[PDB]
Amino acid sequence: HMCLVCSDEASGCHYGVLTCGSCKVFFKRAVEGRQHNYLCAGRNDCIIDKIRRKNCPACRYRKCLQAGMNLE
Amino acid sequence: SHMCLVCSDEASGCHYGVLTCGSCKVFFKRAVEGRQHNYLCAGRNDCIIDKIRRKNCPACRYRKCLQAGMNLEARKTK
DNA sequence: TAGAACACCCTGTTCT
DNA sequence: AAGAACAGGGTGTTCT
Ligand SMILES: [Zn+2]
Ligand SMILES: [Zn+2]
Ligand SMILES: [Zn+2]
Ligand SMILES: [Zn+2]
């Protein structure tokens, strides 16, 4: 019942991982564009939780990958 | 000189009392009008706020606006 | 479940 | 200088 990426409430397995809906669509958008232009403003370790996941796409997106998320 | 004191992009004038670029000018007005907006840093409250990163952390960008002295009444303060 | 799309929000520029 | 508002993007939900 918990997103592996942002620890929000998960809506099932998306792209191989238990994630919420916001993290599902975020991951899709990133891998298809787009992630090449992401740059963390901290230290590549931002907190990704429900309230702060919007802040750093670079860390969000790295969390996605590390959690296993994958297209096929 | 000619650089924004909040983000270091090219400053365009002295806005709300401080040399800043246009994007920080309207960021700051939008932050202090209405609110609470609210902004939280996902880092350690010391994010790098520059042209390429200032969108990532409105919390640190707003703190840098305040720390530089921005204030609405800077005009009517003569 | 994967993807479309809408509504809403944030940003930075123009303002004929 | 200050402020409105347009255009462009991002987010997250609903819908299919
Ligand atoms: Zn999530
Ligand atoms: Zn980060
Ligand atoms: Zn600036
Ligand atoms: Zn920050």
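If you go along the chain as it appears here, the first residue is 1 and each next one adds 1.
Here the Cβ of each residue, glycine as well, is placed from N, Cα and C on the backbone.
Straight from Swiss-Prot, the features:
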- B:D46 to R (Swiss-Prot position 481): Disrupts dimerization and decreases transcription transactivation (MUTAGEN)
- B:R53 to Q (Swiss-Prot position 488): Loss of chromatin specific function and reduces chromatin remodeling. Abolishes interaction with SMARD1 (MUTAGEN)
- B:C65 to Y (Swiss-Prot position 500): Abolishes interaction with POU2F2 (MUTAGEN)
- B:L66 to P (Swiss-Prot position 501): Abrogates DNA-binding and transcription transactivation. Abolishes interaction with POU2F1 and POU2F2 (MUTAGEN)
Using only C-alpha positions, which one of B:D46, B:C65, B:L66 is spatially nearest B:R53 (mutagenesis position)? These are the mutagenesis positions in the record.
B:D46
Rounded to a whole number, how many Å is the Cα of B:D46 (mutagenesis position) away from the Cα of B:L66 (mutagenesis position)?
14
Comparing the mutagenesis positions B:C65, B:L66, which residue's C-beta has the most other C-beta atoms within 10 angstroms in this structure?
B:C65
What is the one among the mutagenesis positions B:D46, B:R53 whose Cβ has the most other Cβ atoms less than or equal to 10 Å away?
B:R53
Name the mutagenesis positions, out of B:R53, B:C65, B:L66, that lie close to chain A, meaning a Cβ-Cβ distance under 8 Å, keeping sequence order and answering 'none' if none do.
B:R53
